[PDB]
Amino acid sequence: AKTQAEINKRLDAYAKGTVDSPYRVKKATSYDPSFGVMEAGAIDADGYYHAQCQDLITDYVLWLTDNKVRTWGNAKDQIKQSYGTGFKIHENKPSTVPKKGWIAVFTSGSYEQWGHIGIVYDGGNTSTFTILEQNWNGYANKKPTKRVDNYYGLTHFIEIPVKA
Ligand SMILES: [Ca+2]
Ligand code: NA
Ligand SMILES: [Zn+2]
């Protein structure tokens, strides 16, 4: 398991394009004519579809679990599987406010078909929070980027284990 300080450092490194990941693009990379060229810093964990939202999560969960747990499926399928001990799935209730490093999962409305997914960067309040995500633009080309979200479509949070 990882400490909060280790988690926090890794989130900043995602956003800066310096994360210690073998799935981080070093030089602008392209293979799928439907998507934009992946900039340095993008995370592509599967070698399909350039840098999608779930690619970030695949990398993060591999790091959290010392490469023991590889996610399968699309963003929306993450709430149908378990990442193991100390990972907990929470329904997003109007009461619910997440914690830095938790995983935010969008499965309703405009996100229903594939889901969307990202990492909680700032837990915020009941109105907004800051997410760190890939592919909110649909072009699958940018590195992980921060965005303010209003909980629209957001159905679940995945709590991750934190080492004291
Ligand atoms: Ca990919
Ligand atoms: Na909420
Ligand atoms: Zn997606």
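Sequence positions for chain A are given in Swiss-Prot numbering; the residues included correspond to 2-165, in order.
The deposited model was determined using X-ray crystallography, 1.8 Å.
Even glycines carry a Cβ here, placed using N, Cα and C.
The Cβ neighbour count for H117 (mutagenesis position), using a 10 Å radius over every protein chain in view, is 25. Look at Swiss-Prot and you will find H117 (among others) tagged as active site, for endopeptidase activity.
The active site, for endopeptidase activity annotation in Swiss-Prot covers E134 (among others). There are 23 other CB atoms within 10 A of the CB of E134 (mutagenesis position), with all protein chains counted. The secondary structure of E134 (mutagenesis position), as reduced to three states from DSSP, is extended strand.
The annotation Ca(2+) binding site is assigned in Swiss-Prot to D45, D47, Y49, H51, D56 on the grounds of experimental evidence. Annotation note: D45 (Ca(2+) binding site) sits in a coil segment as assigned by DSSP. Its Cβ taken as reference, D45 (Ca(2+) binding site) is surrounded by 22 other Cβ atoms within 10 Å in the chains shown.
Sequence annotations record features per position, and here Swiss-Prot assigns domain 'Peptidase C51' to 29-160. Taken residue by residue, the domain 'Peptidase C51' (29-160) breaks down under DSSP into 21 helix, 34 strand, 77 coil.
Here the residue is the original one, but Swiss-Prot notes a mutagenesis experiment at this spot, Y49 to A: No effect on staphylolytic ability. There are 11 other CB atoms within 10 A of the CB of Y49 (mutagenesis position), with all protein chains counted.
Within its own chain, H51 (mutagenesis position) has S31, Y32, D33, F36, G37, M39, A43, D45, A141, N142 as residues 6 or more apart in sequence whose C-beta sits under 8 angstroms from its own. For the mutagenesis experiment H51 to A, the note given by Swiss-Prot reads: Reduced staphylolytic ability.
Taking the Cβ of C54 (mutagenesis position) as centre and 10 Å as the limit, one finds 21 other Cβ atoms among all the protein chains shown. In Swiss-Prot, the entry for mutagenesis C54 to A states: Complete loss of staphylolytic ability. The structure shown retains the original residue.
Under mutagenesis, Swiss-Prot gives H117 to A with this note: Complete loss of staphylolytic ability.
Under its mutagenesis entries, Swiss-Prot includes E134 to A with the note: Strongly reduced staphylolytic ability.
Within the same chain, residues at least 6 positions away in sequence whose Cβ sits under 8 Å from that of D56 (Ca(2+) binding site) are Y24, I44, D45, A46, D47, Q135. Those same-chain residues not listed among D45, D47, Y49, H51, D56 yet with C-beta within 8 angstroms of the centroid of the Ca(2+) site C-beta atoms are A46, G48, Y50, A52, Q53, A141.
The two recorded residues, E134 (mutagenesis position) and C54 (mutagenesis position), have Cα atoms 6 Å apart. Taking a Cβ distance under 6 Å to any atom of ligand 3 as the criterion, the recorded positions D45, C54, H117 reduce to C54, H117.
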